[PDB]
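Asker: Before we start, here is the structure in question, set down as structure tokens.
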Amino acid sequence: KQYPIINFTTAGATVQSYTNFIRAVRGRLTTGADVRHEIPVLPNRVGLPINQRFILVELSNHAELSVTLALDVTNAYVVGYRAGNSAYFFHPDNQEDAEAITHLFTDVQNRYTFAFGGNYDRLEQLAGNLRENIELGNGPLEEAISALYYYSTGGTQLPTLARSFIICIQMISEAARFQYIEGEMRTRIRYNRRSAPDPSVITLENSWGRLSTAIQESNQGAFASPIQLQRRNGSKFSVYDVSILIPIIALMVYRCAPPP
Amino acid sequence: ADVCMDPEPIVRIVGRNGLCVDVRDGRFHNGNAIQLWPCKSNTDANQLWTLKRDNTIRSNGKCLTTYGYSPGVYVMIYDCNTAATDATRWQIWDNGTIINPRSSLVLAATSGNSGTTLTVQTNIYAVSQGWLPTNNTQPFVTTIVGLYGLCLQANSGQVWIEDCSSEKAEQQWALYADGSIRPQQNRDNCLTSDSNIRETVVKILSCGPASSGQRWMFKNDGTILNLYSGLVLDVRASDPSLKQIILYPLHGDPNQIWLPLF
Amino acid sequence: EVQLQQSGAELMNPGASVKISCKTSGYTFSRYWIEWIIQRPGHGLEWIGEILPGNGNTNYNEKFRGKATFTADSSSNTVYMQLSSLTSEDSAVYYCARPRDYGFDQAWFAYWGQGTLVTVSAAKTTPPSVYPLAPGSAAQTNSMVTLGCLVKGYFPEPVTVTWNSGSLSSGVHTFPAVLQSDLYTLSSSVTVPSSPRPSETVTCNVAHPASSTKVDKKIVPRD
Amino acid sequence: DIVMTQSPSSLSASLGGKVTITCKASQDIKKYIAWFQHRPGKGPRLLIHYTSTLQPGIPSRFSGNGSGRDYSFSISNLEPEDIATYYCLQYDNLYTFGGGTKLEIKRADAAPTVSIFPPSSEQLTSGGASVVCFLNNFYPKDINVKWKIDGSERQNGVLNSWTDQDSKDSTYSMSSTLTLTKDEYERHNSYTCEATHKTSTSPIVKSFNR
Ligand SMILES: *[C@@H]1O[C@H](CO)[C@@H](O[C@@H]2O[C@H](CO)[C@@H](O[C@@H]3O[C@H](CO)[C@@H](O)[C@H](O)[C@@H]3O)[C@H](O)[C@H]2NC(C)=O)[C@H](O)[C@H]1NC(C)=O
Ligand SMILES: *[C@@H]1O[C@H](CO)[C@@H](O[C@@H]2O[C@H](CO)[C@@H](O[C@@H]3O[C@H](CO)[C@@H](O)[C@H](O)[C@@H]3O)[C@H](O)[C@H]2NC(C)=O)[C@H](O)[C@H]1NC(C)=O
Ligand SMILES: *[C@@H]1O[C@H](CO)[C@@H](O[C@@H]2O[C@H](CO)[C@@H](O)[C@H](O)[C@H]2NC(C)=O)[C@H](O[C@@H]2O[C@@H](C)[C@@H](O)[C@@H](O)[C@@H]2O)[C@H]1NC(C)=O
Ligand SMILES: [Cl-]
Ligand SMILES: [Cl-]
Ligand SMILES: [Cl-]
């Protein structure tokens, strides 16, 4: 068997190709069966055989440089990539993530494993910059891939590699989890304005873990406790219910089995 | 991984015109009126509702209770374990409707006035029947961006699409807890359609009627559903220059997809 | 307050549908629920379901989920229940009733309907042959001479029998019918004094609604 | 989802004696229960509409009470009209009936016989021949009937039924009918009806000659 591949290029980048790409990426991350409060959730991470655990996203700028990303279906996060003979993977937190990651790029000359995680903190620390100063859009993505592909050749600056990963995860993973972030990139692609994210997007990226919790143990849609979000101008409003969030969150991580 | 054990969160219930679900004048004797009232900013029990695990909604030990199972009877505050066990049962749907399960009759505010007594009416998914449990009282002030990344702009009595400006007058909207979408210039005006028919250019009229044509729901697929007639917001023939925002069956083209940008 | 009235008896082919009616009057028709209760032999009473006219909402007992289908016509102030795929277990007397008020401390059962008998059987109607029975002679005397009528050979189930159009009520014992091998027969005994033996006219009035046939019968003394 | 098991299935009670019926719900019905009297040949009748409150026009001898899941129901000064089947109904979760309880009342009396009716002239011109034998207003209900056609003991082809208990005298009635052919009927002259009871020192017999 082979994993599902979803392709995309940043040369003929149109808002329709970006919207279609994130859609087809969504179609493999979830069965679509497990849906709570009209927000789909990702599979269990328990009892997913190795042939159901990952999907592939292939990139091309131009130039001809191609890069294939790897997404943990259980949370739709980027776990590694490929640049021809080489392949690299983040430090797995535990086993069954260390031997499932073995089955990603079986076809490489050989693969290497980092010593750091994909979390934004260890990724910003290695990038010398925060996300609100790392630019996003069509421009930076064309620049992240060239830095990613050139890592197999070794001719890539390491901060520009961590700077490149943040670009790759936000415009693909966080753009998949939230329709709101999917638009904020669709907005940038529409106007050729390389721009760092708003604080409204940063707060959602951190909260995707917490939001997926309160939405599912909510008893009617009413959270146990509020979650603080931010606006285009960093603001104070707090969300107490799901109905407002339905058009913002499109994927949630599996938390618990639903009421029988 | 487990069973999604659910909490009983204490909460207020904001509805028609942003007025809370309130126990009249604080007295809790069996049969007192559950009314509409301005949302208090304190810990008065006559507005704070525990969403109990048994599909019952309690304020200070007593249950939100319908007097009966017929369209017209009023909702009172009553001793839970004394009144009929299913006259106290309610559900809170994701579309905003709070419903009793015996008869489909739904908690409603038949008037948009303060001091108005709550009742249970036949469910038409109207503004006067939309509710949302929250402790945040003020509505949600955002911009609505649609086809071609342009803005939803209410001018005086017309809704159309015009390229977004950071502060233009006026494309800033308030998503109320009763499902209405109101231009923040005149909070007494709602995104309203005169039907219950297909094409039906959407207009901006007063929310006084609180009709089934002024309540909406932002769905997961990026559409804005009327909650009645099953029609969504459509840009007529995908042409913004026509300045025609219409109702139309769900098809999923960019002329029906929206994103609220705050 | 006033009243509810239903349709007459029904006979259906096993595997078909019949729609009982319940005509309401005297109260504001739209704002009150209509109930339905089955009563088959030995089973006592069992709640079928309820329908609210004017807004078309329903509440079903799960045993009758799929058997019953309530409908209400707002024009003629009526409520209908329909039983689909009738076996012989659906042969029973079906009642319709109302609550007393909007509930919930009211909304117990009051204002019942007279009930409707559904008989599920392959056989077709047969008007009754009514035979009188004087004592004959068989002399005899005295205190009070007894007689009656023999309603033999009809189908289906319901028949009402009277003397004379209802005027002779004290002393009548109309017995339950019995299924003839495949037909229905019954008897009805009325005792009356012996002085009103020829002076009075002992006419038994046997009415069969299922065959739309009625038979009155003088009881004239045999020899 | 609220089952209601009633008790007892049935009962007999002496005239004037108190009786007690009980209903028990799977959960609490919060004192929302009614009691219903199904008089024979008549529709249902409400007696007690809230757990203890009596419906107007019901005698003061009918009582009922309860708390939570357990409920009582007591007729005190029993009378011959109280023959009926009684049910419990709750209206808290929804309408759920009990199994019903059938009330029978007692007396001591013997059966008057018919006097047996020979078949009619209209029937005889139609090949049939039916002879009717009412056993009328007796108690106990447990009685037996027999037919002797010209001395032998006629067994096959006889039909009968029993009335509901009577609301006036608390006595049952039985209507026996022997059906032969116009042929078989005419080949005999003596048809007798043998009534054997508990309160009968000797069987009561009514017959006729053709
Ligand atoms: C909306 O606001 C109200 C009041 O501002 C919040 O109600 C408060 O909720 C907290 C926690 O749920 C309650 O504190 C707890 O009280 C129990 C009582 O024994 C105690 O055992 C706990 O250790 C804790 O102290 C507090 O009493 C309650 N205040 C009220 C009801 O007046 C409500 O939770 C808010 N809801 C949300 C979703 O934020
Ligand atoms: C407003 O929101 C509620 C949210 O549940 C909607 O009510 C429910 O809608 C679902 C479909 O979305 C119905 O599901 C059906 O369930 C039955 C029985 O389980 C099943 O046999 C059907 O195949 C179907 O799956 C459900 O009946 C319905 N009602 C309830 C009480 O859950 C409601 O429709 C929404 N209204 C609008 C206008 O969006
Ligand atoms: C990404 O690019 C690939 C380029 O070959 C696509 O794979 C191939 O697509 C063909 C149709 O375009 C199809 O006949 C081939 O079977 C398929 N796979 C291979 C190994 O050539 C790929 O298409 C997806 O993946 C395969 C497994 C098929 O099932 C397609 O139906 C899938 O859509 C491209 N994916 C996307 C999302 O464009
Ligand atoms: Cl577009
Ligand atoms: Cl209990
Ligand atoms: Cl013969």
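The numbering of chain A matches Swiss-Prot: 39-298, in order.
Cβ atoms are placed via backbone N, Cα and C, with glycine included.
Pulled from Swiss-Prot, these are the listed features:
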| type | residues | note |
| --- | --- | --- |
| MUTAGEN | A:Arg83 to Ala | No effect on the toxic activity but suppresses the vascular leak syndrome |
| MUTAGEN | A:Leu109 to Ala or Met | No effect on the toxic activity or the vascular leak syndrome |
| MUTAGEN | A:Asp110 to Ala, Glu or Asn | Suppresses the toxic activity |
| MUTAGEN | A:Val111 to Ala or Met | No effect on the toxic activity or the vascular leak syndrome |
| BINDING | A:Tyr115, A:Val116, A:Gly156, A:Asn157, A:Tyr158 | AMP binding site |
| ACT_SITE | A:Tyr115 | active site |
| MUTAGEN | A:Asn132 to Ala | No effect on the toxic activity but Suppresses the vascular leak syndrome |
| ACT_SITE | A:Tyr158 | active site |
| ACT_SITE | A:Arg215 | active site |
Asker: Cβ distance under 8 Å to A:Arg215 (active site), same chain, sequence separation 6 or more: which residues?
Answerer: A:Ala114, A:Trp246, A:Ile287, A:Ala288, A:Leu289, A:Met290
Asker: Within 10 Å of A:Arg83 (mutagenesis position), Cα to Cα, which of the recorded positions A:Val111, A:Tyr115, A:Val116, A:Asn132, A:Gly156 are there?
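Answerer: Taking A:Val111, A:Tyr115, A:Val116, A:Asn132, A:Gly156 one by one, the ones whose Cα falls within 10 Å of A:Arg83 (mutagenesis position) are A:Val111.
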Asker: Between A:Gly156 (AMP binding site) and A:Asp110 (mutagenesis position), what C-alpha distance do you get in Å?
Answerer: 12
Asker: Setting A:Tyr115, A:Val116, A:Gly156, A:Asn157, A:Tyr158 aside, what same-chain residues sit with their Cβ within 8 Å of the center of the Cβ atoms that define the AMP site, listed in sequence order?
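Answerer: Apart from the listed residues, the neighbours are A:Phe128, A:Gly155, A:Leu161, A:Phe203, A:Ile207, A:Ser211.
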Asker: If you pair up every Cα among A:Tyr115, A:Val116, A:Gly156, A:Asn157, A:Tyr158, the residues annotated as binding AMP, what's the maximum separation in angstrom, rounded to an integer?
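Answerer: Overall maximum Cα spacing for these binding residues reaches 12 Å.
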Asker: So which binding-site residues are near A:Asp110 (mutagenesis position), with CA atoms within 10 Å, out of A:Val116, A:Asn157, A:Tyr158?
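Answerer: Candidates kept after distance check: A:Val116.
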Asker: How far is it from A:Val111 (mutagenesis position) to A:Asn132 (mutagenesis position), counting Cα to Cα, in Å?
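Answerer: That separation, Cα to Cα, works out to 17 Å.
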Asker: Among the binding-site residues A:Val116, A:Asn157, A:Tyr158, report those whose Cα falls within 10 Å of that of A:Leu109 (mutagenesis position); none is a fine answer.
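Answerer: Taking A:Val116, A:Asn157, A:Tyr158 one by one, the ones whose Cα falls within 10 Å of A:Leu109 (mutagenesis position) are A:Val116.
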Asker: Please report the DSSP secondary structure of A:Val116 (AMP binding site), reduced to three states.
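Answerer: Going by the DSSP assignment, A:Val116 (AMP binding site) falls within a strand, counted as strand.
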Asker: Which of the three DSSP states, helix, strand or coil, fits A:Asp110 (mutagenesis position)?
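Answerer: Its secondary structure by DSSP: strand.
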Asker: Please work out which residue of A:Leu109, A:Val111, A:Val116 has the most C-beta neighbours within 10 angstroms of its C-beta, and give that one of the recorded positions.
Answerer: A:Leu109
Asker: Rounded to a whole number, how many Å is the Cα of A:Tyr158 (AMP binding site) away from the Cα of A:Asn132 (mutagenesis position)?
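Answerer: Taking the Cα atoms only, A:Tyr158 (AMP binding site) lies 19 Å from A:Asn132 (mutagenesis position).
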Asker: Cα-Cα separation of A:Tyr115 (AMP binding site) and A:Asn132 (mutagenesis position), in Å?
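Answerer: Spelling it out, the Cα of A:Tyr115 (AMP binding site) and the Cα of A:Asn132 (mutagenesis position) are 16 Å apart.
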Asker: Can you tell which of A:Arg83, A:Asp110, A:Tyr115, A:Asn157, A:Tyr158 has the most other C-beta atoms within 10 Å, given these are the recorded positions?
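Answerer: Neighbour-count leader: A:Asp110.
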Asker: Please report the distance from the Cα of A:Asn157 (AMP binding site) to the Cα of A:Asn132 (mutagenesis position), rounded to the nearest angstrom.
Answerer: 15
Asker: Could you tell me the C-alpha distance between A:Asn132 (mutagenesis position) and A:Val116 (AMP binding site) in angstrom, no decimals?
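Answerer: A:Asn132 (mutagenesis position) and A:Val116 (AMP binding site) have their Cα atoms 16 Å apart.
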Asker: Would you say which of the recorded positions A:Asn132, A:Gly156 has the most Cβ atoms within 10 Å of its own Cβ?
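Answerer: Of A:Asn132, A:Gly156, the one with the most crowded Cβ is A:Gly156.
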